[PDB]
Amino acid sequence: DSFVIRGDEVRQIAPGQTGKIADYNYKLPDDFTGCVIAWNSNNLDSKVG
Amino acid sequence: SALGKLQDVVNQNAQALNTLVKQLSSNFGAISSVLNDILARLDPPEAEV
């Protein structure tokens, strides 16, 4: 599952988290198995304007 | 005290039932002993615990 989020929202891509994108964008189950991968993409996914 | 043996059996059974009912009032280290209070106060990830 690939998406782009904020820097502070990377804690919410986890089982059992309370948050905004956890509730209305992407929800993980309590018994979720797997790995969450996050890396900074300021050089590619950002523009000066 | 002529009929103590039967009264003893009745008292023991009633006391065991009273203890079993009374044990529901104990929280056993949880925040509350009432299931409805936990389900209405906490989210399912910590309410599960």
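Per Swiss-Prot, chain A residues shown: 398-446, in order.
Backbone N, Cα and C atoms are what each Cβ position is placed from, and that goes for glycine too.
Swiss-Prot lists A:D405 to N among its natural variants, and the accompanying note reads: In strain: Omicron/BA.2, Omicron/BA.2.12.1, Omicron/BA.2.75, Omicron/BA.4, Omicron/BA.5, Omicron/BQ.1.1, Omicron/XBB.1.5, Omicron/EG.5.1; complete loss of interaction with host integrins. Same-chain residues at least 6 positions away in sequence with a Cβ under 8 Å from that of A:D405 (variant position) are not found in this chain.
The note that Swiss-Prot attaches to the natural variant A:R408 to S is: In strain: Omicron/BA.2, Omicron/BA.2.12.1, Omicron/BA.2.75, Omicron/BA.4, Omicron/BA.5, Omicron/BQ.1.1, Omicron/XBB.1.5, Omicron/EG.5.1. The Cβ of A:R408 (variant position) has 12 other Cβ atoms within 10 Å, all protein chains considered. Secondary structure at A:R408 (variant position), taken from DSSP and collapsed to helix, strand or coil, is helix.
Annotation for A:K417 (variant position): spatial neighbours A:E406, A:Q409, criterion Cβ-Cβ under 8 Å with sequence separation of six or more. One entry in Swiss-Prot concerns the natural variant A:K417 to N. Its note says: In strain: Beta/B.1.351, Omicron/BA.1, Omicron/BA.2, Omicron/BA.2.12.1, Omicron/BA.2.75, Omicron/BA.4, Omicron/BA.5, Omicron/BQ.1.1, Omicron/XBB.1.5, Omicron/EG.5.1; May enhance affinity to human ACE2 receptor.
Taken residue by residue with DSSP, A:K417 (variant position) is part of a helix. Looking at Swiss-Prot, you'll find the natural variant A:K417 to T noted as follows: In strain: Gamma/P.1.
Using a 10 Å Cβ-Cβ cutoff, A:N440 (variant position) registers 6 neighbours. According to Swiss-Prot, the naturally occurring change A:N440 to K is described as follows: In strain: Omicron/BA.1, Omicron/BA.2, Omicron/BA.2.12.1, Omicron/BA.2.75, Omicron/BA.4, Omicron/BA.5, Omicron/BQ.1.1, Omicron/XBB.1.5, Omicron/EG.5.1.
Listed in sequence order, the residues of the same chain lying 6 or more apart from A:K444 (variant position) and placing their CB within less than 8 Å of its CB: none are present. Listed in Swiss-Prot is the natural variant A:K444 to T, annotated as follows: In strain: Omicron/BQ.1.1.
According to Swiss-Prot, the natural variant A:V445 to P carries the annotation: In strain: Omicron/XBB.1.5, Omicron/EG.5.1. According to DSSP, A:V445 (variant position) sits in a coil region rather than a helix or strand.
In this chain, no residue six or more apart from A:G446 (variant position) has a CB-CB distance below 8 Å. Swiss-Prot documents A:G446 to S as a naturally occurring variant and attaches the note In strain: Omicron/BA.1, Omicron/BA.2.75, Omicron/XBB.1.5, Omicron/EG.5.1.
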- Task: Quick one: pull the CA-CA distance for A:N440 (variant position) versus A:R408 (variant position), whole Å only.
- Result: 21
- Item | Residues near A:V445 (variant position) in space but at least six apart in sequence (CB under 8 A) | none
